[PDB]
Amino acid sequence: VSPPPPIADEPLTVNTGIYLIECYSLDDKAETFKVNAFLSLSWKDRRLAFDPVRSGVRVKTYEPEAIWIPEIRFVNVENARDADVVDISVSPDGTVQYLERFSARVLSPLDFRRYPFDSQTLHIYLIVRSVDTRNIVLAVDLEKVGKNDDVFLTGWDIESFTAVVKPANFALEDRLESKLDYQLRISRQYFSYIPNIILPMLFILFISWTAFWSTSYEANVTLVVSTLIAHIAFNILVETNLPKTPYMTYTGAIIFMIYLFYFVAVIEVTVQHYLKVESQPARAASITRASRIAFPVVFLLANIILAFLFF
Amino acid sequence: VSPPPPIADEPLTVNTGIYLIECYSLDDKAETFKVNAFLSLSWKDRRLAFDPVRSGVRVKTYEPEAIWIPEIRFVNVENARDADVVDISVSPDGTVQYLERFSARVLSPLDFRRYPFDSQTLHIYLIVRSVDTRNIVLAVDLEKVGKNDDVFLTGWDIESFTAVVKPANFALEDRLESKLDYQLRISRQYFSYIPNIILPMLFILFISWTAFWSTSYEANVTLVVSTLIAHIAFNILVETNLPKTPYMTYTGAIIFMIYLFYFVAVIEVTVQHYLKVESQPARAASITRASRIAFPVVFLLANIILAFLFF
Amino acid sequence: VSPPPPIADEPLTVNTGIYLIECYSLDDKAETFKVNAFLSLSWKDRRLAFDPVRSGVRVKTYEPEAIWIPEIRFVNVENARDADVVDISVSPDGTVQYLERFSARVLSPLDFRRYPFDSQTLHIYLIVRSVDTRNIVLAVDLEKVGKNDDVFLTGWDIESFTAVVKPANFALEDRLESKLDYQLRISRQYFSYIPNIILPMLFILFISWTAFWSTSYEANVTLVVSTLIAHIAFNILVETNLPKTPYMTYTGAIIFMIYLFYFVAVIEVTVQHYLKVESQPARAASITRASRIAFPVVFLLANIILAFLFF
Amino acid sequence: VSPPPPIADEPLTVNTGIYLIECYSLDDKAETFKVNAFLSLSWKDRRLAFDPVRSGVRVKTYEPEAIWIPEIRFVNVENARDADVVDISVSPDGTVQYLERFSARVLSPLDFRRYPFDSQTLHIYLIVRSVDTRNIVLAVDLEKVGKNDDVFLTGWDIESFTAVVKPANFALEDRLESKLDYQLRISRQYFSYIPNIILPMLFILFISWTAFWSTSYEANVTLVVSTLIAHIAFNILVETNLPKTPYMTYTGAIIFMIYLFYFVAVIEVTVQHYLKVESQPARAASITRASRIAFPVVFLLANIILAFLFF
Amino acid sequence: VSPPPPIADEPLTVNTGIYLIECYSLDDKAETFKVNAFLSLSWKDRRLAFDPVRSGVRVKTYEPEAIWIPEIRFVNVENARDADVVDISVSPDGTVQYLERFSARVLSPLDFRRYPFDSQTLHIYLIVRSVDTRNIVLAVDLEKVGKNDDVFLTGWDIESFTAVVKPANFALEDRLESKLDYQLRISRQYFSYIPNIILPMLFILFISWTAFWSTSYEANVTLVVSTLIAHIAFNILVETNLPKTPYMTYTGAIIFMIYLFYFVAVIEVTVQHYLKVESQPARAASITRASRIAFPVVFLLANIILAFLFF
Ligand code: NA
């Protein structure tokens, strides 16, 4: 088997169509997602053309090994795609209609800067290395690009599945390569984050600040320290569901900033006691009384500043 | 090999049948379950007709590669099917009796709204893409649809295994497709949740309320804060056995509501001390005396309201 | 290839031999165990018979594809058995001696009611679906059933490996099926449970009870609350090494009952302080003094009752 | 293909030799290790002999399927060997020189009695089942047995890789079997255990006892109970990196013995307070003054006794 | 198929080239990384030479099975090569241009001494075993060695991908072997370590030091102990993301040293109380006052010494 010769030198255009059957297993840490889909290919192989009058049949079916098929590969994949050829159909002019069912663990990086309120653009890259005889260019047949209505990605909202119609044609090891970009747009389902991490993390912080209505140093040490240990658990629980980013994340910023509120709360609690012992509970009172307004106002403003910077 | 030609203008009806051998590994987080089953197929291929007087035998056995077999695929599956052909048997009229033993990790979404008192409807979808020559329609032979009596799903009760007899016939990429729905109904075994999660969580919550019979602010802070940190452990332990749902769950609601009871108890405990110090233990007494009745009554009513809304 | 025709009506008896080479990876949560073993099969195929004086050789070797071999399958297996044919040997009368080396992750349910002092009966089920021409019945050749002396199952004691000699012959999808039961009896190695989970758990309970010799409410709260949280931590460590059973387990019973001892301890500790504050330390004294004897006696009796009910 | 006939009765001697390329993934819990190695085999097949004069070539290369190769299998392996034939070379007299590159997850039990100061002897067992025509005996060609200098096992020191030259010849299912033993000796790298588990543990114990110089009952509690819990988190961390042994381990012994020091230190702390309250701080003083010498002397002696018994 | 005969004595030079497509999954514990790449090979097989005048074509394409291909293998790999031949192209003089697309989990050891500020040199070793007829030597064609611009390794910075051009030629089991070294240089992205582990760990240590401004032994025990438990949680969280090194790491050093600061702070806190009780709060004051300056100065100096020794 050899590639179809050009009538004229014009390169072979392979019409590509992807149709997602099932979407699943999005790993934030590994920045991977698994997909179950149909891959449709179409090209002109005049060597396979036939007269529909004499041949009787208007369509001819073939086995993969029987005819020439372009080596279309996936760029960003981990597992060896579960390729199962479903159909090969030749028209009278020699237009091959290929369709295979595949599945692969795709490697698309994620941007966690606005996590868990982040949105992503997942990619599926199709590629074709041009052969010695003639060059191969990829094309998108938008008619065969889509996704099924049942398609769901657990804890995410599937917005779009589109294809960057103009392929990125480039040179590699002295040979032409045509790369295509299939983009799956998803937004995160941040609902479960609010009652499981955000609000409990806030309740522990507000419980910590009850130390500004207490004069008991012994009880204040308990109140601020306990809640701090409970904040360490929450910061750890969070960093385990995320990869080690070289940037600060929205949840990451808030969590880190809260460590400072605990640190300053411990300073206030210490000062109050030192002053009490130093027989000047008058200053101790005015510091504590200020902290009562300061801590919530600075926390409310700090969070506005963060949300402003992040969104 | 080519499909069996139609005497008439009718489509080929492929009679399906599934018989679950072993059911196992239901992953709540991934919304997957694994299954070990028999897949039985039957169609009429008149090209395979024989005379048992000449052929000698009354039934003829074949290898999968030897004869035409319809490309029946599973829609919602992760791993490639562990397909092992057990039997292919042709009758003199040309009725092929196919039977394969398979196993697959099926992707069926779960509804956790009433968890752990939830019930599910797991699905197995069979599909067949119609070929160029003639269309293919799926059918259910209820005689070969079932499950073995030993079939057990750890921590679940297997109610039914039925098949939506009318196949969903639809168009896809200019071709006819016949989809079938096999439904496995299961109810959760919530027994182990009561002494491991629910009762221990109520014990720690009731322990926290002993602070309504204590005047020791220092001991109260220990009681109310310690139990709250134990409650945080349960909230984390629970959310690890579940996926991040865009809705509130029954256990999720209760556990979140309990965070407010800890928050208000911390307020009461603070108030009591502030008033004690402010030399008015008279008001402090009446607040604590109310909180003794209030906390259990509001918790009892709140839970009735939740259970009402969820069931 | 076709099955061996019967001299008479009688079904073909296939002699089954199962022999364990290596036993490993028993998963309590998944109720699975992996096995490395030899599967020996023997049947009479008169079509393969030969004269030993004329053929010279007394025994003739064959390739699996060359001769007819009965489709013997495993019922309770997860991943397709790693079948490697070791030997096929035909005798002069036509007695085929088959031997394959396999490995599989077997699905046998476990009874955790007496955990970690439980014993199990693991099963390996062989099955054969009867063909159109003649029925197939399984048989146990006890001479080729066993296990190697090195065979060890980590954290378990291997008692027996026997076979239920009478096969369960039954109808399924209009065809005869002969099922065989290979039983591997194992008892748990509960030694490591005593100094790692049982004894540390009792020390924290007895430490909790030192509050019956303390009048310091603040120290008692710190005492009983600390140890309650350590017991929560053990209840969690235990439930992670076990599946969610719809029944109570021996360790499960004890651990749940202990929560009540902690709950009543907290009540006692509260009562003592309430009475102390109420200026009647006389009753407070008699309550703690009773609790001193009551708590250990009721715990000792309760455990006798549990052990009685469970064994 | 059939085995090489004997000139005489003599059994066929197959000369083995393993050469470890890469050693890795030693799982203590599963008692498995993975290996990447060369397997070299050599036997005399006179049917393959040739004259080096007329043939021209002094060596002839063959494909595995072309010539008879002895069924050499691994006994203690989990996943089917990644066998890749590298070379088959026949000499003029008919001496076949076989070499394959393999990789397997090997199952060799481990002895944790002296953990983490333990040493192991990992095994790789080669086996050959004798055929109907003639018996097969294994042999070690020490010239082709070894390991590469780069070979490293993470967290272990590779001492030796030797072979038990005399094969264990025995009967199994009426047939002769020749088993060979390849032994890989390794010693554990216990360095990381000292600053991460041993030393941090000794400190929470020394802190646990600063409660022998304090008369404050509350502080002692927190100080010895505190302190104690930290050692419950340390106990769980060690038992998660180890399987459930039916014997006591060195680290296991030490950790368990500390649970008694913590228990007796809580008794001492209770006694001191009871006596203080009972208005006899004179006895309370003499008990605590003794504790301060007793606890460290008994701990120092106890550890000597343990180390003596374990090494 | 047989190797290409030498014109002369000279050995066959195989020109290698690796091109990383996708780099991913770097496991610190397992010291492995996964790679998706192109492997290009080139050698002179004069048996395949042809005249470009009469043959018409410039280049001739071949199937892997049709022509002789050198057995190039990877040394340090865990996963079987996902070899997919993309192109085989013969020039008129007989220069074969081979190109395959592969993927493998590579085993390259990591040096954690400067962790998380460490840099690594990952290796990919190509090897070729010389055949009976003629020896094979590897060579680097630097033109086909590289990496794509999109290539990203999560939490790492990819510096270089170079090849040690001179192959390590050595003897093994009486045969010549040519080994090549492909080096991938990476530096760690330590950003996320600073607000998630380093800074929190320091806030808790400084919180512990507020006990040098407190006279409340009861409150001091809560402080130095609660913060010690937090420091255990951080040592645990850290040692779980790392393998058990036989050396001290930078983070490991700091963490261990901080234990001593907690231990000495507990001694100080004890001394202060003992002296207070011993009715000499004068010495207790001077110890506490020194400790105020001592602890931060000694910690600041100790860290300078560590950083000096480690970098
Ligand atoms: Na306390």
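We're sticking with Swiss-Prot numbering for chain C, so the shown stretch reads 47-357, in order.
For all residues, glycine too, the Cβ spot is worked out from N, Cα and C.
The note that Swiss-Prot attaches to the published mutagenesis C:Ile244 to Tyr is: Marked gain of function, with a ten-fold shift of the proton dose-response curve towards lower concentrations. Applying an 8 A CB threshold to same-chain residues 6 or more apart, the list for C:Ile244 (mutagenesis position) is empty.
Sequence-distant contacts (6 or more apart, same chain, Cβ under 8 Å) of C:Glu264 (mutagenesis position) do not exist in this structure. Listed in Swiss-Prot as a mutagenesis experiment, C:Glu264 to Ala is described as follows: Decreases cation selectivity. Decreases the binding affinity of TEA and TBA. Nearly abolishes block by Cd(2+).
For the recorded site, C:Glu264 (mutagenesis position), the DSSP three-state label reads helix. Here Swiss-Prot notes a mutagenesis experiment, C:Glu264 to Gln or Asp, with the remark: Decreases binding affinity of TBA.
Neighbour count (other Cβ atoms within 10 Å of the Cβ, all protein chains): 27 for C:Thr268 (mutagenesis position). Record note (Swiss-Prot), mutagenesis C:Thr268 to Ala: Increases the binding affinity of TBA. Weakens block by Cd(2+). The unchanged residue is displayed.
While the structure shown retains the original residue, Swiss-Prot records the mutagenesis experiment C:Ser272 to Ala with this note: Increases the binding affinity of TBA. Look at C:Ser272 (mutagenesis position): DSSP puts it in a helix.
Counting only same-chain residues six or more apart in sequence, the Cβ atoms lying under 8 angstroms from the Cβ of C:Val284 (mutagenesis position) belong to C:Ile243, C:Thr297, C:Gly298, C:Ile301. Under mutagenesis, Swiss-Prot gives C:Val284 to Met with this note: Displays an increased sensitivity to propofol but not to desflurane.
Looking at Swiss-Prot, the entry for mutagenesis of C:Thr297 to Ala says: Marked gain of function, with a ten-fold shift of the proton dose-response curve towards lower concentrations. Also shows slower apparent rate constants for activation and deactivation. Displays an increased sensitivity to propofol but a decreased sensitivity to desflurane. According to its DSSP assignment, C:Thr297 (mutagenesis position) is helical.
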Ask   = Looking at the mutagenesis positions C:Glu264, C:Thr268, C:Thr297, which ones have a CB within reach of chain B, meaning under 8 Å Cβ to CB?
value = C:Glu264, C:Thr268
Request  = Rank the mutagenesis positions C:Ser272, C:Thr297 by the number of other Cβ atoms within 10 Å of each Cβ and report the first-ranked residue.
outcome  = C:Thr297
Neighbourhood of ligand 1 - mutagenesis positions from C:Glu264, C:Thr268, C:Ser272, C:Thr297 with Cβ under 6 Å = C:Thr268
Request  = Look up C:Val284 (mutagenesis position) in the DSSP assignment and reduce it to helix, strand or coil.
outcome  = helix
Chain D neighbours, filtered from mutagenesis positions C:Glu264, C:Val284, C:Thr297, Cβ-Cβ distance under 8 Å = C:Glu264
